[PDB]
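Shown next, in structure tokens, is the structure this report addresses.
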Protein chains: 2
Amino acid sequence: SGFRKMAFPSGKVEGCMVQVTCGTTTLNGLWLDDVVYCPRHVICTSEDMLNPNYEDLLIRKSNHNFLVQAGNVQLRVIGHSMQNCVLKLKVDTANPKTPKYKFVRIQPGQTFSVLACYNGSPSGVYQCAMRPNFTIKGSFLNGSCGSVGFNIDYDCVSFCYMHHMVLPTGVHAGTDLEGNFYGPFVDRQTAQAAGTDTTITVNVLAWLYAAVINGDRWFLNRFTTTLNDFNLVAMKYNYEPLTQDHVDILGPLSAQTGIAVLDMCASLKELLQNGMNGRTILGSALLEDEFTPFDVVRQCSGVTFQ
Amino acid sequence: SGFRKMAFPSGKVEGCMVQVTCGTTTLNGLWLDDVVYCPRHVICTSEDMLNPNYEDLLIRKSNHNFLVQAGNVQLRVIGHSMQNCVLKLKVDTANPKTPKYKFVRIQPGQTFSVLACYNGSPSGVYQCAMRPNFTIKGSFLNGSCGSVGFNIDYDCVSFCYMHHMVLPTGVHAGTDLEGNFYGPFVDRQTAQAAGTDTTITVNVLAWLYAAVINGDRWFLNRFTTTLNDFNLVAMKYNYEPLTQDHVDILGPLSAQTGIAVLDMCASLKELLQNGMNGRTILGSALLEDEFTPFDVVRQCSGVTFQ
Ligand SMILES: *C(=N)[C@H](C[C@@H]1CCNC1=O)NC(=O)[C@@H]1[C@@H]2[C@H](CN1C(=O)[C@@H](NC(=O)C(F)(F)F)C(C)(C)C)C2(C)C
Ligand SMILES: *C(=N)[C@H](C[C@@H]1CCNC1=O)NC(=O)[C@@H]1[C@@H]2[C@H](CN1C(=O)[C@@H](NC(=O)C(F)(F)F)C(C)(C)C)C2(C)C
């Protein structure tokens, strides 16, 4: 009953959050086993960030220059290295709350939960999508850098995002946990803009299935369409092409509701060409594209985590 | 940068979730110190729930009939009692993860986070409002009963909601942690309907302030209004009357933005009488009323929890 944007329970990630200070710059770090991961611009003054030479700034630092605080306990730093745009601080204490984890690089269209943190302390959790233009539509203030995005599978936390910056129009950019940015962005205070974004078609279809599962059914028309003809229409309205892989991923929802993916594509085609005429779907006046097919299954089938 | 529905970090509550089974009925319980709290209808068969006599059903149970599982560990039950619609199971082990906590009864219009659980295990977290008709618009499946709603203040978890049932139109109903239902509902499978709902006016105003803080400003008109005249208009569109207490609670946002509450009331009055003309506010095509003034401050000022 009901369908909501829903984040993963954050407790496993909360126990990994620490504060990292270098000089007068403080941000969040992620403490897994005996390594703390954080954005490399913790080593920058405000003036360094206009055109930093990270390798140069880092050669002038030593272990003791990094103040790492887990709550009210300082963690002694015994090694450091730079991996792409991420700094790795080796500490002399393994985090006893470390969950089973992986580092993954997610694909555009996939969703994850963000645990927004300041000074190493969690402020809130929300659900995000990696946009096709490799930005995310988050909520972040000064000092949020080093907040992470993650998915959970039973007992395993898959970390996929570390926050670094905000761009014009207010969208956010960051890296995977190997320090590689999503998209063409750089961690420098210089002129940068996101490319034009597009609508994640497979996710809109997943969300229409969620609507049907939840009894919100007015938009279902009596028609079908071809994959080729749907994608012709989708292009006009700035929607990602639907691939056969996407059709296959939608199969569980298609089987659950008895609606073929291409039949649902016919209904979405009408909605795009005609609008929603002041009606809502699942309480929303716009078509929603930040639920994956898995998100829909997970929420409508009550999948839990251990 | 950005404004999102954002839940409290759930870790403190995750460490209190347990599974409670009686007979063949299983649901979630909340384990604080040496007491487990859960909905009393765990003692009902499917047929009992049509017209249960809870006192009668409970007199036929003894301590050993209650199977309480915290992960893979069974907690021995050494006492039980019924308090309104909640069952309290005394166990022989205090929960070592118990946070500092309070039980509170929230008022209509206030928000909280729900940790949706199945079989004692957390599935996800989302933000909810107590509606003026004493329902909540949640996302709950079979077996979710005993999931709780809560707010966090620094280190203190204020539990305010325990989930019990879903009503026609798909809205949900439940109790505070003393077992008293919000609204006129009863924990019986019988014909029940929510009253007509209304829009939480103070929260819409808080959300308009969030829009201004985030630079989304088109709806601001050049006018002002009286409290009396605004509420005349608000009545027509099924909005709660705005009280002076509400004006005072909005003062921090009014001071932050330089916009008097009654000036913002003039802008909201235009939006109601005129619509949004296909425009969005903070990405939304409808006026949003599930952010409190505190929610707005907390998200735009980065308040954290310890
Ligand atoms: C980390 N704590 C912050 C998070 C930012 C701050 C406000 N909202 C956020 O998401 N990260 C930064 O301040 C980064 C950081 C230098 C500058 N920066 C920016 O986000 C800047 N953005 C850009 O220069 C642009 F447009 F290219 F993205 C700023 C103008 C301050 C918003 C570094 C090392 C990139
Ligand atoms: C607890 N696990 C469930 C949560 C429900 C189940 C589906 N979505 C939810 O939120 N609670 C119940 O099944 C409760 C419970 C008996 C019956 N019940 C209902 O929710 C029923 N609702 C009503 O009878 C109504 F309309 F009055 F609210 C049901 C028809 C099964 C949806 C008790 C003890 C009230």
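Using Swiss-Prot numbers, chain A covers 3264-3569, in order.
Method reported for this entry: X-ray crystallography, 1.9 Å.
Even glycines carry a Cβ here, placed using N, Cα and C.
A:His3304 (active site, for 3CL-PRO activity) carries a helical DSSP state (H, G or I). The Cβ neighbour count for A:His3304 (active site, for 3CL-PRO activity), using a 10 Å radius over every protein chain in view, is 24. Look at Swiss-Prot and you will find A:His3304 (among others) tagged as active site, for 3CL-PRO activity, backed by experimental evidence.
Around A:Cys3408 (active site, for 3CL-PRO activity), the same-chain residues six or more apart in sequence whose CB sits under 8 Å from its CB are A:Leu3290, A:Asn3291, A:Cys3301, A:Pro3302, A:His3304, A:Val3305, A:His3426, A:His3427, A:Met3428, listed in sequence order. Per Swiss-Prot, active site, for 3CL-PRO activity is recorded for A:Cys3408 (among others), and the stated evidence type is experimental evidence.
Variant annotation in Swiss-Prot: A:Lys3353 to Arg, described as In strain: Beta/B.1.351; the structure shown retains the original residue. Within the same chain, residues at least 6 positions away in sequence whose Cβ sits under 8 Å from that of A:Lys3353 (variant position) are A:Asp3297, A:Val3298, A:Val3340, A:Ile3341, A:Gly3342, A:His3343.
In Swiss-Prot, the entry for natural variant A:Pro3395 to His states: In strain: Omicron/BA.1, Omicron/BA.2, Omicron/BA.2.12.1, Omicron/BA.2.75, Omicron/BA.4, Omicron/BA.5, Omicron/BQ.1.1, Omicron/XBB.1.5, Omicron/EG.5.1. The structure shown retains the original residue. In sequence order, A:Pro3371, A:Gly3372, A:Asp3460, A:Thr3461, A:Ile3463, A:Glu3503 constitute the residues six or more apart from A:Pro3395 (variant position) in its chain with CB-CB distances below 8 Å.
Annotation for A:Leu3468 (variant position): same-chain Cβ neighbours under 8 Å, separated by at least 6 residues, are A:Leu3505, A:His3509, A:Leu3513, A:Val3524, A:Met3527, A:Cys3528, A:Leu3531. One natural variant named in Swiss-Prot is A:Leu3468 to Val, and its note says In strain: Zeta/P.2.
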| request: Identify which of the following variant positions, namely A:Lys3353, A:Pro3395, A:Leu3468, place a Cβ less than 6 Å away from any atom of ligand 1, and list them by sequence position. | output: none
